[PDB]
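> The structure is given below, and queries will be raised subsequently.
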Amino acid sequence: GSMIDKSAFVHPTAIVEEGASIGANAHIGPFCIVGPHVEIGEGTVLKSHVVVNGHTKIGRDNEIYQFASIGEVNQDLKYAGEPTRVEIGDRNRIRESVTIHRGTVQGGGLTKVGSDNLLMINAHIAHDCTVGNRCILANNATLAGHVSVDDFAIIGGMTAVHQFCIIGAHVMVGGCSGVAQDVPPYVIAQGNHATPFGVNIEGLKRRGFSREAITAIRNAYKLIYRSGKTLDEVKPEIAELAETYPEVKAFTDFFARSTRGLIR
Amino acid sequence: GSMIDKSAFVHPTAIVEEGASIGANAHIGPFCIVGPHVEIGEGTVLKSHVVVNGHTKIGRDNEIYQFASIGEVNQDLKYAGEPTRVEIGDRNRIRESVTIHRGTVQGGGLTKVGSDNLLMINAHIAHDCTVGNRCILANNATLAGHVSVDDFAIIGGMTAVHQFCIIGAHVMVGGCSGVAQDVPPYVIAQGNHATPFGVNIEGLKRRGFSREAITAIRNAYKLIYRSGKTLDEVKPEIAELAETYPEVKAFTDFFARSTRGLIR
Amino acid sequence: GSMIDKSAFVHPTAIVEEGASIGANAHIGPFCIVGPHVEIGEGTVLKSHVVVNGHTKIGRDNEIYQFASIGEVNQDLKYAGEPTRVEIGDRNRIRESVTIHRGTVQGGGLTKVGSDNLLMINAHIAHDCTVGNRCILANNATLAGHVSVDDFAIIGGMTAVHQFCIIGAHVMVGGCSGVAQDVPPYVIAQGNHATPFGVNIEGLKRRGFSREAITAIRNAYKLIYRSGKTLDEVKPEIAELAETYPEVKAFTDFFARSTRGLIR
């Protein structure tokens with residue numbers, strides 16, 4: 001851009017600073033503020049009273065509700081105004097009072113959110129987080145700095161995830177929990193600090209996983225949590241199992257990324 | 001209406017859409033948005049920065065504080081824009097960032113709030129909830145879909161009530177709790193998941209319950225929780241006790257509505 | 001004042017009521033409301049969408065983010081509109097949706113916040129609280145009425161502190177906690193209800209405490225929590241220890257103020 005498409009609507013009370021890019025059939029509602037380094041994709045709606053600023057790219061067909069703050073200065077004590085970034089994909093529902101903060105130089109400079117996510121009232125995405133696709137952050141859920149939340153994962157209401165933790169794909173974290181370590185893919189976690197409670201079987205079933213994939217995932221879970229062996233001992237057994245059941249590879253990929261140890 | 005009473009005040013910066021009904025001596029503050037299917041009763045005040053929309057009826061002498069969202073699209077994954085409803089009674093104090101969402105077709109189409117309630121900062125009332133009269137939802141308290149909160153009940157700060165649960169009349173739920181089942185009237189509940197901790201005796205005393213009513217309620221509580229009998233066994237004993245002490249009937253009425261089992 | 005300094009900026013969309021005092025190089029952003037009894041110090045910024053009202057004094061070089069409410073009517077059930085007060089010092093970072101409420105007549109009439117504090121998203125400071133200097137209240141942290149939070153103390157995310165409690169200097173309260181009694185200075189507290197978990201040693205080290213001061217503080221901690229003696233018995237032993245190690249005096253000063261008993 002730096003231009004507002006002729007088919008975009010900008011409310012007379014909104015303040016869209018010169019340099020902002022606004023795509024076709026987007027809608028900027030009353031009392032919105034949009035900074036000059038913001039890009040808003042085709043079909044995206046900011047309902048009213050939304051602040052979007054920083055070097056922030058937002059994709060298509062998003063709906064962003066009142067009192068949300070996107071691209072804002074993060075809460076890291078070292079941050080000092082560096083031109084860091086936020087990227088948000090397509091078809092996200094970003095509800096009232098959601099906060100998504102910009103990255104830090106030290107943390108890699110980017111906070112990223114994928115597509116088809118539901119971020120419920122007052123959900124918080126800290127500096128340097130990566131949220132994937134089709135995730136749900138329930139009311140008042142909070143991701144601290146540098147947290148990853150992989151595809152399909154759900155974070156229950158009033159749950160806090162501690163800095164640097166990885167929440168694996170298809171994880172379900174129960175409400176009123178505090179997650180202090182990494183959560184392998186496909187697992188249910190609950191408590192404070194959260195501990196594992198088996199495989200997210202209902203989730204996998206609903207998402208079309210085969211009988212064989214669910215059994216294999218359960219077997220990888222048992223290797224980690226029931227076998228009594230060390231993680232070092234089970235890593236090759238899991239890779240071996242993944243030679244037949246491709247879904248089990250998700251564990252191997254996760255172990256490579258994990259830095260905080262596993263919830264146990 | 002669809003009209004604004006001559007004695008109502010609408011701030012020049014507020015946006016009240018044609019069709020909205022606004023009663024005598026009501027006050028719509030700066031930067032408020034009021035949709036065309038909203039009705040606002042006599043004496044009601046929207047302080048500033050309030051969004052009210054949907055098919056939403058609001059009674060008299062309410063005070064609604066900045067950054068609250070009333071009548072908004074709910075967070076149910078099946079909701080698709082159906083013209084569902086919110087009803088709010090009289091003399092409620094609805095504090096900053098409160099969210100009250102509209103109902104779902106599947107859930108019965110109505111979210112309802114009574115009168116003389118205090119909804120503290122960031123309290124959340126989900127689709128299809130029913131809050132009665134003289135209730136208190138403390139800071140960050142969250143009601144999931146289809147939750148009932150009966151007269152005089154108090155929900156402590158940072159407490160989540162799970163979908164479909166019934167919180168009985170005069171219940172006190174402690175802070176930092178997660179309520180996963182139904183709570184009988186007159187009971188104190190605390191923890192995650194919350195468990196019963198006797199009768200809300202101080203509450204009943206302050207509200208003018210007689211010595212005999214408090215004793216009778218304690219006896220119904222003991223039948224449920226101390227006697228060792230099944231709920232099926234105690235139901236007739238409680239109804240029998242209610243033949244003398246009318247306040248005990250609240251239990252019978254509650255059992256008829258309960259669907260999630262009792263906190264134990 | 002009651003005047004706006006010639007070097008202050010007030011956005012054309014802001015509503016600053018006649019009588020408000022606004023200092024040099026202050027900045028009142030779009031859609032802000034500032035009441036007539038507000039004083040805003042030199043260099044203070046209200047980003048946008050901020051409500052400041054009541055008899056409220058705000059110092060220099062503060063940054064107050066969107067959707068924060070400062071000076072607002074408190075949530076005490078007895079409050080009835082009395083002209084009570086808020087005082088806020090210098091160089092505070094007050095993040096999105098923070099609420100700081102005015103005092104009560106019964107509680108002493110003042111809510112006070114010092115300098116160099118970080119109040120993270122949705123932090124809550126109730127009527128009659130006193131927050132000192134260099135404190136941190138993390139996301140969704142909540143102080144109930146009449147709570148004191150002394151210098152350097154940190155309150156973790158989603159943590160509630162109960163009414164009248166004192167949190168001592170250099171305390172660290174972990175996330176997802178509920179603090180129901182007083183916390184001595186220099187202590188780590190965690191849980192619901194929170195219990196003590198030793199001295200905040202890492203905090204003291206980073207803040208430049210000497211080897212001897214840290215040892216002495218640990219010895220006072222052991223007197224309270226390990227010795228098996230009553231608090232009455234240890235008070236003179238702690239005062240005796242403070243004759244050599246001045247930092248230990250913080251305990252004696254704290255005991256004098258404490259009213260709720262100690263977390264144990």
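Start at 1 and count along the chain as shown; that gives each residue its number.
Backbone N, Cα and C define each Cβ position, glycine as well.
Swiss-Prot lists C:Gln75, C:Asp76, C:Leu77, C:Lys78, C:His127, C:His146, C:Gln163 with the feature substrate binding site. According to Swiss-Prot, the natural variant C:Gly191 to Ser (Swiss-Prot position 189) carries the following note: In strain: SM101; temperature-sensitive.
Show me how these features fit into the shown structure, please.
Long-range Cβ contacts of C:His146 (substrate binding site) within its own chain (separation 6+, distance under 8 Å): C:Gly107, C:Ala126, C:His127, C:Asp128, C:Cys129, C:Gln163, C:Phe164. Reduced to three states, the DSSP call for C:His146 (substrate binding site) is coil.
Sequence-distant neighbours of C:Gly191 (variant position): residues of the same chain at least 6 apart with a C-beta under 8 Å from its C-beta are C:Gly174, C:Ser177, C:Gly178.
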> Among the binding-site residues C:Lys78, C:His127, which residue has the fewest other Cβ atoms within 10 Å of its own Cβ?
C:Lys78
> Within 8 Å of the Cβ centroid of the substrate site residues C:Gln75, C:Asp76, C:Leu77, C:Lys78, C:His127, C:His146, C:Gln163, which other residues of the same chain have their Cβ?
C:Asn74, C:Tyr79, C:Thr104, C:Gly107, C:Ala126, C:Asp128, C:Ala144, C:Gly145
> For C:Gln75 (substrate binding site), list the number of other Cβ atoms lying within 10 Å of its Cβ atom.
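Taking all protein chains shown, C:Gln75 (substrate binding site) has 22 Cβ neighbours within 10 Å.
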> Going by DSSP, give the three-state secondary structure for C:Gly191 (variant position).
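C:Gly191 (variant position) sits in a strand per DSSP.
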> Have a look around C:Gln163 (substrate binding site) and count the other CB atoms within 10 A of its CB, chains all included.
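Excluding its own Cβ, the number within 10 Å is 17.
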> Looking at the binding-site residues C:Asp76, C:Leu77, which one has the fewest other Cβ atoms within 10 Å of its own Cβ?
C:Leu77
> Could you tell me which of the binding-site residues C:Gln75, C:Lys78, C:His146 sit with their CB under 8 A from some CB of chain B, listed in sequence order (or 'none')?
C:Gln75
